[PDB]
Every structure is written in C-alpha cells, then in structure tokens.
Amino acid sequence: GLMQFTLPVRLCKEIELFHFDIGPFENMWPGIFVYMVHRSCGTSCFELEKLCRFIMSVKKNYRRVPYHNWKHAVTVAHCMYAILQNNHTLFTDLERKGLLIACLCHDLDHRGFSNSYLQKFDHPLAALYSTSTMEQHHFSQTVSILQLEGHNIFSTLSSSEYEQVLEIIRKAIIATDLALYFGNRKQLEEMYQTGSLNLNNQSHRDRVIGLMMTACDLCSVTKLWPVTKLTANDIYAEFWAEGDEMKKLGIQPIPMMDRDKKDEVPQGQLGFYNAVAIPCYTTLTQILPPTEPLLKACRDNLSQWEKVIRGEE
Ligand SMILES: Cn1cc(-c2ccccc2)nc1COc1nc(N2CCOCC2)c2cnn(C)c2n1
Ligand SMILES: [Mg+2]
Ligand SMILES: [Zn+2]
C-alpha cells in the first residue's frame, strides 16, 4: 500500500507535459504506466500485483511491428494521462480507471495492417468483424487478458461498475478506428457551436471520450519536431509494407502506402494535418480548453512539414 513508483527528476517533471516522449528504455515503460495510474487514478485503483501481471500480459500481446507496438500503447496512454491530469474534475473515478487501460490495450495484437488490407486479403477477422475490424479484435484481446487467472484488475468493482468500465473501454477502443472520427468530430463541432453539448448526457461524454481517444492515438503530431519526424518513419515503414502486400494481391496501393512515392510524403503529411489532426485538436481544445498545448504543438509540426516542402529542411 505504501509503495509509490518514483521517476528520476527529469521524467517526474516532463511526464506531466503533453509532449513527453517515454524514451528508448523499454524496461522503464511499465513503471511509467503504473506511475501514471497511481497519480491519475490513485494507489488504491488497482492491486499492484494484478496490475503488474496485467501490464506484462498486455506487453506480450503487442507484436514487434515498426509503429503499432508496445511503445505506441504506452505513448497513447501518456497522452491520455496528460489530458486527465489537466482536466482533474471533469472525469468520473471509473473513467480515469477505464481510459488509461483502454489506451494501453487499444492496439492489442496489431499486425501493422489497416482494416482495408484485412478486408482485401479476406482475413478471418474481416468475416468475424465487418467494420472496425482490428478495433473489435483489440477489445476482444483486452477482455481475454482481463479473464486470465490473477489478471482481473477490476475484481474489486461491483458488478454494475464492472459493466460500466468494460463499456467505457469498448467504446474508447472502437473510437480509435479513424473511419469513425470524421463523423464523431462533426457532431461534436455542431453540438459545441449550437451550444447543445452537455457533459451529463452519456451519449455526449461517449463522443468527447471518442475524440480524446483519437487525440491520444494521433499524438505523434503533438511531439517536438524530432520525435514527430522520427515517429513518421515508423508509421511509413508499416504503410509501405502494407503497400507491398497490396501489390502482392495485384492491387495498386494508395500513394501513401507506395514506397515508390516516398517523395510525396511531405505533401501527404500536410493533408493529414489539415484534414485530420488540426480539426481533431481544435474541437478537443474547444471542449477541453486545457488541451490547447496539443493543438499548439500540432500547428508547430504543420509548419515544420511546410518548411520540408520549401526545401528549408
Ligand atoms: C493522410 N495521408 C496521406 C499521405 C501521403 C503520403 C505519401 C504520398 C501520398 C500521400 N500521408 C498521410 C499521413 O497518414 C497518417 N495516418 C495516420 N493514421 C493513424 C495510424 O494508422 C492509420 C492512420 C497517422 C497517424 N499519425 N500520423 C502522422 C499519421 N499519418
Ligand atoms: Mg488502432
Ligand atoms: Zn493506435
């Protein structure tokens, strides 16, 4: 009970900031996560032994892929920690519990391929889950790990609290399907501007948590430029492998997945910032003003991609 995780001074300070990078020492990531649960949620939220066993089983079920890996999981959980810590009173006890777990689990057993590639390949998961294919799988894997002996970190919740937390996690994980973000953000945009947004309306909170999930998932664009740019290499390493696999099925991939079109990456990042990232962080900042640093970091990175196109780097 009296057993805190404590980080070295630079991490203790920087972990609080939106732009924190969890570093290249994989063995410190579990401790960074527990640290974040303890401060976000409490030292009482989870039995440490169960939580540690849960974390290590989650890690084992992430694959050695360039981007959708264990580092991504922990990175996405840290962005959520930063949102929760900057919005202390807006979220329920259960939400703080569910959302860090949801972020840690949101890409469980990812293979580095899009929903589209699974459908074109005719992967068995595409028959089991006709939309949000990988995301229904990520939630399935989360429930599987929760049911391993000694891994039920939620065991102390009442039956209805348990049903609620697993429903928060399910919705949060499904919301990371970017195909769903566009309409979620539009509805939030309309609701905020017509002034109908109501955080006591469960369907509204669901929407706001979905947008938080998109914001955490895309958070490479909110890092300092050298982190953003080096993370982009990992993202493209997967896209280009998928593109290669599309060419093996006899399908020209979209340019973003064609390694022969590497030259077009900077212009493609611009469209991404303008169509996805900037809108995401703008609506998030309208709803949750203290998340503004994410939008400011995203705008700085957009300006850095503009500099790449102008050959200024
Ligand atoms: C939209 N677009 C078009 C082009 C392009 C490139 C070369 C030639 C021509 C076009 N490049 C993009 C960038 O796509 C993209 N998708 C992301 N998603 C999240 C994780 O997986 C799926 C989706 C993320 C996440 N973080 N970042 C930076 C991302 N960038
Ligand atoms: Mg995903
Ligand atoms: Zn993700």
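Following Swiss-Prot, chain A residues are numbered 724-1036, in order.
If you check the header, you will see the structure was determined by X-ray crystallography, 2.0 Å.
Just so it is clear, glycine is given a Cβ too, placed from its N, Cα and C backbone atoms.
All protein chains shown were included, and the count of other CB atoms within 10 Å of the CB of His791 (active site, proton donor) stands at 23. The active site, proton donor feature in Swiss-Prot is assigned to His791.
Residues or ranges marked as 3',5'-cyclic GMP binding site in Swiss-Prot: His791, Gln992.
A helical conformation is recorded for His795 (divalent metal cation 1 binding site) in the three-state DSSP classification. Under 8 Å, Cβ to Cβ, and six or more positions away along its own chain, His795 (divalent metal cation 1 binding site) finds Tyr785, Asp830. According to Swiss-Prot, the feature divalent metal cation 1 binding site maps to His795, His829, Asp830, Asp940, an assignment based on experimental evidence.
In three-state terms derived from DSSP, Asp830 (mutagenesis position) belongs to neither a helical nor a strand segment and is classed as coil. Look at Swiss-Prot and you will find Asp830 tagged as divalent metal cation 2 binding site, backed by experimental evidence.
Recorded in Swiss-Prot as a mutagenesis result, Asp830 to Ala carries the remark: Loss of activity and of zinc binding.
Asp830 to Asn appears in Swiss-Prot as a mutagenesis experiment; the accompanying note says: Reduces activity 1000-fold.
Same-chain residues with CB within 8 A of the center of the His795, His829, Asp830, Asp940 CB atoms, the divalent metal cation 1 site residues themselves not counted, are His791, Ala796, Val799, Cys826, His833, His861, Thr899, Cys939. Note: the CA-CA distance between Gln992 (3',5'-cyclic GMP binding site) and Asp940 (divalent metal cation 1 binding site) rounds to 16 Å. Contact annotation for recorded positions (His795, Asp830, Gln992) versus ligand 2: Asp830, each with CB under 6 Å from a ligand atom.
Ranking the recorded positions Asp830, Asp940 by the number of CB atoms within 10 A of their own CB puts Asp830 at the top. The highest number of surrounding Cβ atoms within 10 Å, among the binding-site residues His829, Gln992, is found at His829.
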